[PDB]
Amino acid sequence: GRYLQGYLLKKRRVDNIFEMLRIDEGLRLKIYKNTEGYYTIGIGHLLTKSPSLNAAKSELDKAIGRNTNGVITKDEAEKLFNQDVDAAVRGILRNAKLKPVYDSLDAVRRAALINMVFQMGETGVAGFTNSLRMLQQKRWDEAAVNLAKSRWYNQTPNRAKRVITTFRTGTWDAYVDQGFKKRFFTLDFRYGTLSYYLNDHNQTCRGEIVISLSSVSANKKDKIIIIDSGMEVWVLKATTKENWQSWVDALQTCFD
């Protein structure tokens, strides 16, 4: 018995605007027609409006320094994301209604505002005048109840509640239970390397951490196990207490 193996849920810690919008908006790698039928990609990145897939592929090809072919990488989507964030921030700072509030907010709540911009557009966010005033005055709890008095809150409830919670607390707590995906893990007892795969079968190794060089933190109540390699952090979640204990004991062997 050289390998401890089995399924576990995995996610990346949501503690920055990219991971947040990745959860809330979504990150697509293949060119997809957005809601208005215009070729889009990554995290709400508008390519153009021409019904020519070749045009979009080229505007996308001019976007990234290569011939994507209607498909991009996650690292690429991020690059388009960072550009869109800068455009969003500048738009906000040039909008007389949003600048004041944005100047008064902290980094985390600022990401929450941008999140709203991505979803409903700058002018749409400027329509929450009463909530904006409250956030500017730092009346967190009151801003939260008002932000909820809107179509947004009723149409996209879950996303809305997460953004509002972020405005209320100034923390990333609304996203702790978000971003989990089922993956198959393999721990090699002989050399101490932990690898994961898309599933039971597939051969392609999607990631790997040398346990003996990482920090392993675990929480039984949440059935969470956090593995920090220094340059990468995996947040894993077991399906039961037995399953959870089996992995924690196995990873603990790398330190006795």
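Sequential numbering from 1, following the chain as shown.
For this deposited structure, the header notes the method as X-ray crystallography, 2.3 Å.
Cβ atoms here come from the backbone N, Cα and C positions, even for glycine.
The active site, proton donor/acceptor annotation in Swiss-Prot covers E25. According to DSSP, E25 (mutagenesis position) sits in a coil region rather than a helix or strand. Other Cβ atoms within 10 Å of the Cβ of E25 (mutagenesis position), summed over all protein chains shown, number 17.
Neighbour density for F118 (substrate binding site): within 10 A of its CB lie 21 other CB atoms from the protein chains shown. Annotation comment: Swiss-Prot describes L46, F118, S131, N146 as substrate binding site.
Here the residue is the original one, while Swiss-Prot reports the published mutagenesis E25 to A, F, H, M or N (Swiss-Prot position 11) with the comment Complete loss of enzymatic activity.
For the mutagenesis of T40 to H (Swiss-Prot position 26), Swiss-Prot gives this note: Facilitates transglycosylation more effectively than hydrolysis; covalently bound substrate. The structure shown keeps the original residue. DSSP gives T40 (mutagenesis position) a strand state.
Record note (Swiss-Prot), mutagenesis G44 to F (Swiss-Prot position 30): Almost complete loss of enzymatic activity. The enzyme is destabilized by 1.5 kcal/mol. The unchanged residue is displayed.
Annotation for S131 (mutagenesis position): same-chain Cβ neighbours under 8 Å, separated by at least 6 residues, are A143, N146, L147. As a published mutagenesis entry, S131 to I (Swiss-Prot position 117) appears in Swiss-Prot alongside the note: 500-fold decrease in enzymatic activity.
Among the mutagenesis experiments that Swiss-Prot reports, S131 to F (Swiss-Prot position 117) is described with the note: 10-fold decrease in enzymatic activity.
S131 to V (Swiss-Prot position 117) appears in Swiss-Prot as a mutagenesis experiment; the accompanying note says: 50-fold decrease in enzymatic activity.
Listed in Swiss-Prot is the mutagenesis experiment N146 to I (Swiss-Prot position 132), annotated as follows: 5-fold decrease in enzymatic activity. In the shown protein chains, 18 other C-beta atoms lie within 10 A of the C-beta of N146 (mutagenesis position). DSSP assigns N146 (mutagenesis position) to a helix in the three-state reduction.
Here the residue is the original one, while Swiss-Prot reports the published mutagenesis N146 to M or F (Swiss-Prot position 132) with the comment 2-fold decrease in enzymatic activity.
Recorded residues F118 (substrate binding site) and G44 (mutagenesis position) have their alpha carbons 7 Å apart, per Cα-Cα distance.
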